[PDB]
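Undergrad: Mind looking over this structure? Questions follow.
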Amino acid sequence: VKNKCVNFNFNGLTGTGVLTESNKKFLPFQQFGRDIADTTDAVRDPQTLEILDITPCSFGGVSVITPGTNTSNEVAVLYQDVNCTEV
Amino acid sequence: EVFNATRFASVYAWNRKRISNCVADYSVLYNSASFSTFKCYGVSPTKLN
Amino acid sequence: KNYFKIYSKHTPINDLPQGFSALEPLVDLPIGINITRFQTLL
Amino acid sequence: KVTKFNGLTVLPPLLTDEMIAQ
Amino acid sequence: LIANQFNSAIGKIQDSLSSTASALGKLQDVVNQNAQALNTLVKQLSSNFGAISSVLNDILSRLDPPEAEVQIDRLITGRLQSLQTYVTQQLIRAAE
Amino acid sequence: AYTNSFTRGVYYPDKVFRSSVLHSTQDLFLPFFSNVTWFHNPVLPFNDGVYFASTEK
Ligand SMILES: *[C@@H]1O[C@H](CO)[C@@H](O[C@@H]2O[C@H](CO)[C@@H](O)[C@H](O)[C@H]2NC(C)=O)[C@H](O)[C@H]1NC(C)=O
Ligand SMILES: *[C@@H]1O[C@H](CO)[C@@H](O)[C@H](O)[C@H]1NC(C)=O
Ligand SMILES: *[C@@H]1O[C@H](CO)[C@@H](O)[C@H](O)[C@H]1NC(C)=O
Ligand SMILES: *[C@@H]1O[C@H](CO)[C@@H](O)[C@H](O)[C@H]1NC(C)=O
Ligand SMILES: *[C@@H]1O[C@H](CO)[C@@H](O)[C@H](O)[C@H]1NC(C)=O
Ligand SMILES: *[C@@H]1O[C@H](CO)[C@@H](O)[C@H](O)[C@H]1NC(C)=O
């Protein structure tokens, strides 16, 4: 199942991410991938020649924007750095 | 094929039989009270399966 | 090398060609033989 | 001439480059 | 003559900035210093600090709560010392 | 016979994909510009590995 934060597991390799079918041009023996920071970025599903991308499910701090409670009890939240079709 | 073996070897002439192509249900070996000790070091006995 | 992994490669050439070529592995051998010598058939 | 997901967010500056240039 | 010298000097500035791009070292080095601090901070994630496995999840999914607590304690100590070092470096550099 | 192994003999040390990331690793490699033998039969040692090549017709 793709395009969701999913608690994936492969051979014990666990974590969470937006498992997205990818184009990591492996050599068939290669298992997974990485980038500049040495981060798990794929996996060879033990039941398919599928190499999928990975991008962790979007987190990001919350910030509450408020006029002084002296003025009114109304607020407005700022979910930081989220394409917020996803809140 | 390695635990119900008919015999072991000399302690200075031990034999290693690696295993592969398994679905290793460690639960049976765990709850099997035949063994005198379960001294794991890299794993926890309730985590092999 | 050791365990006994056997990488490889193959190119066309024309007395060792001065160049570069990585070595994409081919075969794995999970045996454990003590090897301190070798030779090549013909 | 002038040239990752571990909680390493990077907040944006409050004055954008165009407001700075203004 | 004054206006000519002025405009010629401005043109010289244009040429210098567009050709010898080593003039903006003062800003490029602030950026490089921040990037290298962040890279060290991220590298430190993948070190054992004396534990058995630099992956918190691989430690959790292999050991009991009692032993996993010792391993996780080593990892937390290490990562927290690394984070504190990075934050102190940032405080000093931001003062500068 | 001897000859200089200019730049050959580097292998992907492990099976993890990378891209444009200059990676520094430590394993067994054939050091650059080395002294490789050159036969045209005998049996040879295997100290820690071998970079065996060939140019046959
Ligand atoms: C004072 O200096 C200026 C600039 O060096 C001189 O003006 C230049 O003179 C040369 C030769 O006489 C001309 O080719 C240039 O066109 C002039 N202008 C510039 C902007 O270079 C000036 O002659 C000097 N002496 C004075 C003003 O008495
Ligand atoms: C079994 O595993 C092989 C190895 O990847 C795979 O090609 C095949 O599709 C799998 N079949 C089933 C039914 O799981
Ligand atoms: C708000 O603050 C003002 C002082 O500026 C005070 O006179 C007033 O009573 C306060 N009211 C509330 C609701 O906090
Ligand atoms: C959020 O993602 C969807 C899917 O690609 C895209 O259509 C939309 O424009 C994105 N919104 C923002 C603000 O990036
Ligand atoms: C392995 O081979 C070498 C080659 O002489 C030999 O000396 C050694 O006893 C063998 N066994 C071990 C365990 O090294
Ligand atoms: C090593 O290479 C040099 C050439 O640079 C050669 O003279 C020498 O004979 C080689 N070593 C041996 C043991 O032959």
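We're sticking with Swiss-Prot numbering for chain D, so the shown stretch reads 825-827, 854-872, in order.
Including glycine, each Cβ sits where the backbone N, Cα and C put it.
Looking at Swiss-Prot, the entry for natural variant D:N856 to K says: In strain: Omicron/BA.1. A natural variant is reported in Swiss-Prot for this position, D:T859 to N, and the note states: In strain: Lambda/C.37.
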Undergrad: Do any residues at least six apart in sequence from D:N856 (variant position), in the same chain, have a Cβ closer than 8 Å to its Cβ, and if so which, in order?
TA: none
Undergrad: How many other Cβ atoms are found within 10 Å of the Cβ atom of D:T859 (variant position), counting all protein chains shown?
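TA: For D:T859 (variant position), the 10 Å Cβ neighbour count is 11.
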Undergrad: Going by DSSP, is D:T859 (variant position) part of a helix, a strand, or coil?
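TA: SS state of D:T859 (variant position) = coil.
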